[PDB]
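Novice: One structure is given below, represented as structure tokens, and several questions about it will come after.
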Amino acid sequence: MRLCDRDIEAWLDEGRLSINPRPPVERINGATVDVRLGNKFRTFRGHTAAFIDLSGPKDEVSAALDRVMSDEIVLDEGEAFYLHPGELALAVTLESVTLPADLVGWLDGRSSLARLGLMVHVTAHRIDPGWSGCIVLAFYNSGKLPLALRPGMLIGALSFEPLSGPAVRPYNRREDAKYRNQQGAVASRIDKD
Amino acid sequence: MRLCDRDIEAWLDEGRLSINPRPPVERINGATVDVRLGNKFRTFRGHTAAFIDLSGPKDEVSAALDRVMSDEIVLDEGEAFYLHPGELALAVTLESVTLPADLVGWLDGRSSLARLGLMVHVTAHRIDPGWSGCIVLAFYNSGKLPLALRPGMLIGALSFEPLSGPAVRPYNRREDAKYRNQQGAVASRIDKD
Amino acid sequence: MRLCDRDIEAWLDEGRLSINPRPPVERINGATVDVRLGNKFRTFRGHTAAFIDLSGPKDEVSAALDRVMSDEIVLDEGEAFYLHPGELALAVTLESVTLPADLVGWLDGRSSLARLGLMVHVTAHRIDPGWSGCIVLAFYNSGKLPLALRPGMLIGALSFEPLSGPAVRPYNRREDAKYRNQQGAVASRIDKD
Ligand SMILES: Nc1ccn([C@H]2C[C@H](O)[C@@H](COP(=O)(O)OP(=O)(O)OP(=O)(O)O)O2)c(=O)n1
Ligand SMILES: Nc1ccn([C@H]2C[C@H](O)[C@@H](COP(=O)(O)OP(=O)(O)OP(=O)(O)O)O2)c(=O)n1
Ligand SMILES: Nc1ccn([C@H]2C[C@H](O)[C@@H](COP(=O)(O)OP(=O)(O)OP(=O)(O)O)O2)c(=O)n1
Ligand SMILES: [Mg+2]
Ligand SMILES: [Mg+2]
Ligand SMILES: [Mg+2]
């Protein structure tokens, strides 16, 4: 079961969840809240490493991640990020989202973007109970044209699903959770497994 | 919850939910209804533009979309569409689906297709409450072999999820909704943002 | 509605849902159970066929699938599977999952893996009511770096959703279901449509 729009307006009013800044009524409809693109990005520098050993020694993996991740890219007023075909890039939502322990969220892209090949997640679209922060986007252009991405554009949508009860280990309280406090286009922390 | 098969049917029998043509009992099972491939398609003509400015002047964006989108391709009797690796294409379901205001739908592909790299959407698989029309598919072949797609084949599945209450702004009543009355392989309408 | 962590443990304790071997308490949190990577894999040999006719004559599609699928790869001690960008591969979960008729499951990847371009499904991530078996993974590396995959690593997550009632035609009792008794990195069986 997903919250319908009116109830998404209720839970937000009651402080039962937060979306900050709160999108206006034109962006909350059906069973979703549209979210917008942030202004921070990250690309990959493949020429500095041969591969990433996903569950290899913690040192080697971290040293490798730091080599291949560009610094954070902050776009000027007016400026675009050009996502070319076959290029993976990290980005972030403009909105911070905060979920309570008895709610899980789900990130969709958009059908208009799908029809041009833009994926807004790479089979990871769950926003956990107790989550609090801006959502990091993993963009991939699977289409035939480069796509200019500009801060503020509508980039996806969130839907919300009550859990069967409150989670006993929500994200804000789990010791080995990787992405609390995340505020920009944060790189993989697979090294922390 | 999602509706189980008997409850999917019950909803079809009451007429709230509607699928046209209605698939037989052999294609409604577990918590899904199988859907089939239509006969309309669209490809991209990248050579006529440099890029698409997703958030750029409305006039630029439409003019560019019209140049890159092919003529609808209509396949007659057992003609195939050849989806080659790395090629994004648009297609449609054979079935029209109509949802009421208190229900949201979700499009899956198929495991058998996944194992050959066929994606049936590009992180956009929500069918909204109030939606009424054929579903546009954004195909991408991520595998190593070209795949021949024929009309009538089983291409995906739908599951259905009651909302917490009836949506106040369902898709059929919302004024800036892009894809009401969708009956073929309709191209992106990101220009109408 | 998804089961929260305490409710997942309760259903495991009841036994009609089951995950063998059962992951410890550290791996069940929020609304998910983490799953791990198994030791069996498959690649494609494209050089033996021109294409696969998804709904062409049964005997010629079974012949083509047998020619393009490698036999099963079983990795030796401390050995890795190297997933190069743009290469599709099949794998399997370490865990066997068994769901009852009144429950559907959903496979996520991981945000840490998404941020390096690793997809763990190809728009097919529904685990059906009545399902029983190891889950076959369709991996694709959409990133810039090859990724070394080692058995035992955390590869994804499962969430669980009660159905409106028990399915009348769950997966275990359905005569044209393709993937019961599924043990390794089983190849597409699209030829059985
Ligand atoms: N594979 C898909 C997914 C969705 N849709 C349809 C069903 C939805 O109810 C509708 C809108 O989905 P989105 O909100 O993701 O699309 P947009 O945001 O691009 O359009 P809109 O401005 O109308 O919200 O399009 C479709 O035809 N094919
Ligand atoms: N990543 C995944 C997703 C699903 N499955 C399994 C779980 C499902 O219960 C089953 C069927 O999934 P689909 O209906 O998507 O696959 P098909 O339609 O190709 O098979 P079938 O004809 O049996 O419905 O396969 C899997 O092993 N790995
Ligand atoms: N597109 C997404 C999807 C998820 N997340 C956030 C929301 C989740 O609550 C969190 C964790 O998601 P995963 O469990 O899939 O990520 P990991 O397993 O890699 O991290 P962890 O070790 O914290 O479980 O990351 C995000 O920023 N962007
Ligand atoms: Mg929308
Ligand atoms: Mg199926
Ligand atoms: Mg996780």
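Just so you know, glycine gets a Cβ as well, placed from its N, Cα and C.
These came from Swiss-Prot, pasted as-is:
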- A:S111 to T: 30-fold decrease in kcat. Shows altered dTTP inhibition (MUTAGEN)
- A:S111 to C: Loss of activity (MUTAGEN)
- A:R115 to Q: Loss of activity (MUTAGEN)
- A:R115 to A: Loss of activity (MUTAGEN)
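Are these features on the surface or tucked inside, and what touches them?
Specialist: Of all the Cβ atoms in the protein chains shown, 25 others lie within 10 Å of the Cβ of A:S111 (mutagenesis position). DSSP assigns A:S111 (mutagenesis position) to a helix in the three-state reduction.
Non-local contacts of A:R115 (mutagenesis position) by the CB criterion (under 8 A, 6+ apart in sequence, same chain) are absent.
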